[PDB]
Amino acid sequence: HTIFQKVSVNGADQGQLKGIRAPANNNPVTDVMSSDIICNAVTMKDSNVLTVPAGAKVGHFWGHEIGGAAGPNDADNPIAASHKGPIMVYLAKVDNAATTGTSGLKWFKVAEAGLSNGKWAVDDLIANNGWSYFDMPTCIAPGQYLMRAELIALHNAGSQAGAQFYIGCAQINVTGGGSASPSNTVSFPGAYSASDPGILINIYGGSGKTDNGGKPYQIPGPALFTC
Ligand SMILES: [Zn+2]
Ligand SMILES: [Zn+2]
Ligand SMILES: [Zn+2]
């Protein structure tokens, strides 16, 4: 149970909820055909668009509760350690990131991390005290984007609609960069099926641990947009 609440740009904390579209609480989205899968059930929405230079290291921050109610980094914050799963980031080019609706956008995936050598993306999130990082590709066309960030908790993913999606979106303005557009985009809803192998999945191994029995973990959604 966690909430996406700030972005950092090369280490610079952009501000609590600045430029973020956020839910009212930490409850997961479980219906991949719901419009809530796009940016969550958004109830908090500002006019700010964050400046992100192409190539910048971008941080996104997750907290168990909003702001000071999160408490210190511990067993529940940023997320319980049982909530193993991937963490992803997508973008969608828009006209104005402060005013765009979220229906019918063309999303492409810019970062992902899953399971590797017994460690989940979530474990890195915990080690980095709630921050997850990616590099904004240097070749991407400048301008207005919505940035969707996602963590999927898989501790109950064995049953249909058991996967817990923690999601939000950030309003951004990419400066510098290049002229790349993704050749192939995906929709939300649409990109995910409730029976995808990285969504309907029992991650518990022979000794009852979240090791996916050592099998490859197939991150949901499209291939990465690359430079
Ligand atoms: Zn939880
Ligand atoms: Zn706590
Ligand atoms: Zn709690």
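Going by Swiss-Prot, the residues shown for chain A are 17-243, listed in order.
Method reported for this entry: X-ray crystallography, 1.9 Å.
A Cβ is built for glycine as well, from the same backbone N, Cα and C atoms used for every other residue.
Sequence-distant neighbours of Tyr182 (Cu(2+) binding site) (same chain, 6+ residues apart, CB-CB distance under 8 A): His17, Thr18, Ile19, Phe20, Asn42, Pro44, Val45, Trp78, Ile95, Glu166, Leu167, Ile168, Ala169. Secondary structure from DSSP puts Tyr182 (Cu(2+) binding site) in a beta strand. Annotation source Swiss-Prot lists Cu(2+) binding site at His17, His99, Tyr182, citing experimental evidence.
According to Swiss-Prot, the feature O2 binding site maps to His171, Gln180, an assignment based on similarity to another entry. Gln180 (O2 binding site) is surrounded by 20 other CB atoms, counting those within 10 A of its CB over all protein chains shown.
The 10 Å shell around the Cβ of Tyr220 (mutagenesis position) contains 17 further Cβ atoms across the protein chains shown. DSSP assigns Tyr220 (mutagenesis position) to coil, not to a helix or a strand. Among the mutagenesis results in Swiss-Prot, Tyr220 to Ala, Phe or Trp has the note: Leads to lower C4 oxidation and higher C1-oxidation. The residue drawn here is the original one.
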Which of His17, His99, all binding-site residues, has a Cβ with the fewest other Cβ atoms inside 10 Å: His17
Recorded positions close to ligand 1 - of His17, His171, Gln180, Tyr182, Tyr220, only those whose C-beta is under 6 Å away: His17
Non-site residues, in chain order, whose CB comes within 8 A of the mean position of the CB atoms of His17, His99, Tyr182 at Cu(2+): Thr18, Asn42, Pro44, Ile95, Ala96, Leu167, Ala169, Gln180
